[PDB]
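Only one structure is covered here, and it is reproduced in the block below.
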Amino acid sequence: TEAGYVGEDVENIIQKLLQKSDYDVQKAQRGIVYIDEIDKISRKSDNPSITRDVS
Amino acid sequence: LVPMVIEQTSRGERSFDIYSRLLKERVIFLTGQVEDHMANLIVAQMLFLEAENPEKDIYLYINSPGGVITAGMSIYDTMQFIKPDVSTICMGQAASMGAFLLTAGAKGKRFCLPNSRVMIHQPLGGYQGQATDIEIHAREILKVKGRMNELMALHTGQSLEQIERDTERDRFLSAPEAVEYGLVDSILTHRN
Amino acid sequence: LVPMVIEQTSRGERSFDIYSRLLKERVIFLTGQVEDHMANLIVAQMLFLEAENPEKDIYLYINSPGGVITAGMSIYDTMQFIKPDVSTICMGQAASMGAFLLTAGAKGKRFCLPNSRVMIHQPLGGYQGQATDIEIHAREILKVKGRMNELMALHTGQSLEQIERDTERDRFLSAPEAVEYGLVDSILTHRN
Amino acid sequence: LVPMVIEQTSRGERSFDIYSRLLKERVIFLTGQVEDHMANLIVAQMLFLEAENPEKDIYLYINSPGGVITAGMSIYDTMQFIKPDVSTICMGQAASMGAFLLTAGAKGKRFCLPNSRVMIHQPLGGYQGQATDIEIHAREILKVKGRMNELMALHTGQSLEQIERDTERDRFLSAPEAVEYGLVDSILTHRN
Amino acid sequence: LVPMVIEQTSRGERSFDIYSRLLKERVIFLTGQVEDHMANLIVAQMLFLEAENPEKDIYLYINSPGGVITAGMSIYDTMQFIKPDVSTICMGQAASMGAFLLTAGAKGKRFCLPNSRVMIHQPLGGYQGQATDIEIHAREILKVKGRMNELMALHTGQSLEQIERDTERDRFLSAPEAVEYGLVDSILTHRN
Amino acid sequence: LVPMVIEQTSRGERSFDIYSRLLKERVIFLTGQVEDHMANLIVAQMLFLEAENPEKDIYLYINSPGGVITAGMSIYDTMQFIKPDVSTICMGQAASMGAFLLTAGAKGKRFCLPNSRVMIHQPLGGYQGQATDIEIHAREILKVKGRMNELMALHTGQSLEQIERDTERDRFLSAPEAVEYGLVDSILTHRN
Amino acid sequence: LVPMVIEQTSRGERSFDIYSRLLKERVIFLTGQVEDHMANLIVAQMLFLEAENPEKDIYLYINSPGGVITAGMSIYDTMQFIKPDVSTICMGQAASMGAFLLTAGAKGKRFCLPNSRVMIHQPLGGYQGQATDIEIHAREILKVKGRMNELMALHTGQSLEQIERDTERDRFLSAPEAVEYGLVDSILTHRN
Amino acid sequence: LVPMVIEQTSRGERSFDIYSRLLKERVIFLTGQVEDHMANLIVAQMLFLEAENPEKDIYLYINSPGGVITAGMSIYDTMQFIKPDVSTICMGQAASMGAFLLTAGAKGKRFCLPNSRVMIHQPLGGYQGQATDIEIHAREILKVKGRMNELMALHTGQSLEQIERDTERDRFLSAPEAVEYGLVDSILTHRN
Amino acid sequence: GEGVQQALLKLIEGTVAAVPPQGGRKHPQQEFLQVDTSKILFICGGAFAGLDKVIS
């Protein structure tokens, strides 16, 4: 979810990557990430722009 | 039958008839004989466009063969009354009332297709009754002819004497010929 | 065919008729010959408008060639009965009965278009049967004729005798002349 | 065409016909000639109103040139049968059956407009065939006249003999004259 | 033209027709001349009520001047065949076929208003053609006449010979007079 | 007017037509003169039912005074073609073509009401033109007589000779008389 | 009048008219006289069906006492033009143009019920005016007659001369007789 | 009756009319006599399609037997005015005005069915009254005849003299004949 | 509807779920206890009112 909302945030992804990296910033900066289910966040283009789709 | 078409909008799709769909785009159709029922329907459409957008031009198509004079003189007062300019397009046929409603359009926004036909005559009537009543109707109808002839001269630019000699009897005029009298401004042939 | 228009509000889209849409704005159309079905329909429209706002004015468009007298008196009683002022506008033509409903509007709020035509005459009728029955209807209609002239003179501000002499036969009056007679108050030329 | 109207309520907005909107308000319109189809329609409306509120008044606007007698007696029985009071208002024209249904309203709730016309006469009919059949039909229509006059005298209050003399031929009466005869209880000129 | 009404319940709002709304309450209207189309339609209403609830009474309001014999007898077999009791109400006028369908109602549930008229006569018919064909149709209509009288006498409780004399020619009867013949069981004047 | 009825289902509630509502119950009504336009409508109904349930019975109420013969064969071939059994009910009237469609039902399921009239006659026709054309039609219509008589004889069970003598002229038959011929198997006097 | 049906779908259900319901199953009804209005409507059905499924068959039920030739040719061209095969079924009656559309179906897909009549004749017309104009029309109709016979021989397989002598005058044929000519390929009596 | 079909789209299912459904594919039907009312309907379809996508060709079917010439010229001006190419297809019949709209299509996109028929003749008319007025109308119709032939020669490419000679009298032309004259470009027999 | 179904596609299969901050003795919230759901059975029951028609 977007920043400033009850939902999750896009920075926790780096926390997970860091733990796997043993908090080695240099290693984590050259790591790989996998964002699954990237098709559920598509924009409902048919709907008018009347609300921010944080999801 | 009148087919129904769909228009896509932000809120969603809505289905409207072909004639109503064009009304949304400020286009009114004048078809058939001129009478009170069709006139009241058309005048209402014109007023609706004024409220929605009094600065956008309105298109008025005329494919009628003529009709009642009283019914057709109300629309003329409505076109000159409202602020927005009312465009008039000659499409196929335009009789006395159709021509009167064709030259009354906004100056510079009058058009007539190449194969359009315009016919102009003097008001027609008739009454059955006592001589005194016939005289009253004759005096009144004689004013209607002069009244309409004066309005044509104002929108065309021709002299009242010439209008009387050209409208005494039925006069058929093609689109290129109408431009020389003043009833119209230009002719629509293609997009540009 | 009656077209469909859209009215935008923050409740959802609603499709209305050209005549029904104008009804929401306190505007009523009077088209065609006056008869019982159209009169009772117009009467209901008037009663419905006063429910929404009995203080705002009601617009009445009169375009008719005349009709039944009893039907017209039903509307006249309704106009002078309700609290709100009824603004009457003459568009197209106004016959004997149509003119009666024109001057019956609120004082100072009666309008007529420049090219509108008005006609006034005494009521018509007839009866076939025994002589005794003819006398009954002859006296009955006479009461109507004199009753109408009294009401006509009151709203116009003219004398009852002048109305009878002028209404003896058909009398056609122009828009500027109608103001002098008193049937109307002002004339609409352009939207100021 | 009959226009549509929107009624704002708690649940939201509901669309109704102009006649349907007034039906919700316990108001029925009696327009045109009186026939079986129209009478059965009005009866269904009256019974329907009884279910919603059997203790509230019902408004019946009468404007008719007359009709069949059988239809009128059907409606008269309904007014006396149902518990709620029925208010009868005469607007425009009211013939024999229209007048009979006008005086059948609740005592003290019979209104009339200043320019309304009320006409009363004896029943009409006929038969073509053998003499024996004519005699039967002759006695039938005679009983109807006596049955109608007896009821007319009850609501009006006049004597039975007076009804016979006044109904030998067409009798036209205005709003003030109706009060003296007893056909109505009051005259509505202006609100309050 | 037909007014619409709504039935408010917990589920929501539903728009119903004035005639359709009453059908939900097991009420059928028989208006106008009897014919195949209207008679078959009425039968459909009877069957629909049987499907919904075969144990609730059915109300039949009759108002007709008579009609075809074959079409009328179709309803009689439908009322007696199904289990539900059919209540018949005479309103305004009831001819040979209308009265035949009136006495055919459930015993103790046949009502008639005080100001109602009932007429009975032998069935009508005819045929043009060869002599041998006329004998067939003439012999057939006689069976119909005798067959119909047998049903009238059985439901009324009177004798066949007495009924033949009464139905030999047109016989007009009032509401209280109808009870003596046995066509009805009670008269409805006011609630309770 | 045809009244509407609401059907309650788990999904919700929709407003159905009186004839459409009964169609779900496998009930079809044959009313009026038989013709090509109305015949095709009934044919479509039969095919629709076959798809929904090729095993359940079909109910056909026949009330017709006759019509075109060619339109009837389109229906008869349809009934004998589909798998489900078609129940034919004699309601009110059944002429030459109607009676033919009455015996076309499944054996042991051809019912008739007690007060119902059934008529069987010879096919009717004619032509105007040259002699050669007239005789051509005579030979064709002659085949129709034998073709129809043979089919009518098969369902009834009677010999062709007996049928020819009966159909030579108009033969009116009642419900009990019809059972002797074999047109019907049982009489519907009361459910169960 | 027109019954309504429902088509149960996984998502839910929508209501369709009886004629539109069968159209979904690639079934078109041709009822009554052939004219321009119905012909263009049927052509749309044929064109619309090939778009949804250019490979599935189409069923065409024909029942018509002939009609205009020009309108018929529009349909015939459509069937021979589109890719999918069209099945033709004769129900009750088939005239000159009706029979031409029956044999115009795909090979092995031309059916007809046992009790069905088929008539074939040469085209008929007329013209009033000058002799020269009459001659022009006489030459054209001759081409129509000859052209039509050539197409009939193609589908049926008979010789051109035999077709001319058979169709020179009215020729009535039954279902089995039609097979010998080549108009149809099979006859439907019972399912499976 | 007009059938109703459903179109499945990405946004969901929409229920359209058979004629309106084809309009979405740039297809317009020209059926029946040509008049002012039908002309505006066809003209509006062209303009509405232009706004949607003025890049796809438009299909115009013609199954008209002729009509007025003023309403027909309105359509011709519309086809040549808009940017997209309008494909004209002759289906069944094409008269003088019906054929002028076929040859007025985009070059290379004019099709005609093998069994389609085309007729061409000079304009028709007439007038009653004073000789002076007849002379004016006579000179006008001559311009129409000369103007129509001139436009026909442009698309067909034939010399003006040949058109005048062949149009003096009614001329019937078959589909292959039309290709050599220049009215059409190709003939459609089978898909692909 | 669909929104909730799109969130369980990885819970039924297996993923490092982000447990709510704390609903027990645990005092802090930022901890965001990590748990794997690749060996956690997930039963789902419903009534599917209307599916009987779809099947037919």
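For chain B, we keep the numbers from Swiss-Prot: what you see runs 16-207, in order.
Heads up, the Cβ atoms here are built off N, Cα and C, so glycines get one too.
One entry in Swiss-Prot concerns the mutagenesis experiment B:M19 to A. Its note says: No ClpA-ClpP, little ClpX-ClpP complex forms. Within 10 Å of the C-beta of B:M19 (mutagenesis position) there are 18 other C-beta atoms, taking all protein chains into account. Following the DSSP three-state reduction, the secondary structure of B:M19 (mutagenesis position) is strand.
Annotation of the mutagenesis experiment B:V20 to A in Swiss-Prot: No ClpA-ClpP or ClpX-ClpP complex forms.
Experimental mutagenesis is annotated in Swiss-Prot for B:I21 to A, with the remark: No ClpA-ClpP or ClpX-ClpP complex forms. Sequence-distant contacts (6 or more apart, same chain, Cβ under 8 Å) of B:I21 (mutagenesis position) comprise B:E28, B:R29, B:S30, B:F31.
Among the mutagenesis experiments that Swiss-Prot reports, B:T24 to A is described with the note: No ClpA-ClpP, little ClpX-ClpP complex forms. DSSP assigns B:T24 (mutagenesis position) to coil in the three-state reduction, placing it in neither a helix nor a strand.
Swiss-Prot gives this note for the published mutagenesis B:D32 to A: No ClpA-ClpP or ClpX-ClpP complex forms. Around the Cβ of B:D32 (mutagenesis position), the number of neighbouring Cβ atoms within 10 Å comes to 18.
Per Swiss-Prot, active site, nucleophile is recorded for B:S111. Residue environment of B:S111 (active site, nucleophile) contains 23 other Cβ atoms, counted within 10 Å of its Cβ in all protein chains.
According to Swiss-Prot, the experimentally introduced change B:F126 to A is described as follows: Little ClpA-ClpP or ClpX-ClpP complex forms. Cβ neighbour count for B:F126 (mutagenesis position): 19 (other Cβ atoms within 10 Å of its Cβ, all protein chains included).
Every protein chain shown contributes to the tally, and the Cβ of B:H136 (active site) ends up with 15 other Cβ atoms within 10 Å. Annotation source Swiss-Prot lists active site at B:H136 (among others), citing a curator's inference.
All chains included, 18 other C-beta atoms sit within 10 angstroms of the C-beta of B:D185 (mutagenesis position). For B:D185 to A, Swiss-Prot lists a mutagenesis experiment annotated as follows: Loss of protease activity, forms ClpA-ClpP complex.
According to Swiss-Prot, the feature active site maps to B:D185 (among others). Classification of B:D185 (mutagenesis position) by DSSP places it in coil, neither helical nor stranded.
Under the three-state DSSP scheme, B:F126 (mutagenesis position) falls in the strand class. Proximity note: of the listed mutagenesis positions (B:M19, B:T24, B:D32), none has a CA within 10 Å of the CA of B:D185 (mutagenesis position). Between the alpha carbons (Cα) of B:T24 (mutagenesis position) and B:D32 (mutagenesis position) lies a span of roughly 16 Å. If you draw a 10 Å sphere around the CB of B:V20 (mutagenesis position), it holds 20 other CB atoms from the protein chains shown. B:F126 (mutagenesis position) has none of the recorded positions B:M19, B:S111, B:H136 nearby, counting only those with a Cα within 10 angstroms of its own Cα. If you take the CA of B:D32 (mutagenesis position) and look 10 A around it, the recorded positions you hit from B:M19, B:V20, B:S111, B:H136 are B:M19, B:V20. Here B:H136 (active site) is compared against the recorded positions B:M19, B:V20, B:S111, and the shortest C-alpha distance is to B:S111. Filtering the mutagenesis positions B:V20, B:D32, B:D185 for a Cβ under 8 angstroms from any Cβ of chain C leaves B:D32, in order along the sequence. Annotated pair B:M19 (mutagenesis position) and B:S111 (active site, nucleophile), C-alpha to C-alpha distance, rounded: 33 Å. B:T24 (mutagenesis position) is surrounded by 11 other CB atoms, counting those within 10 A of its CB over all protein chains shown. Counting in whole angstrom, B:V20 (mutagenesis position) lies 34 from B:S111 (active site, nucleophile) by their C-alpha atoms. When secondary structure is read from DSSP and collapsed to three states, B:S111 (active site, nucleophile) falls in the helix class.
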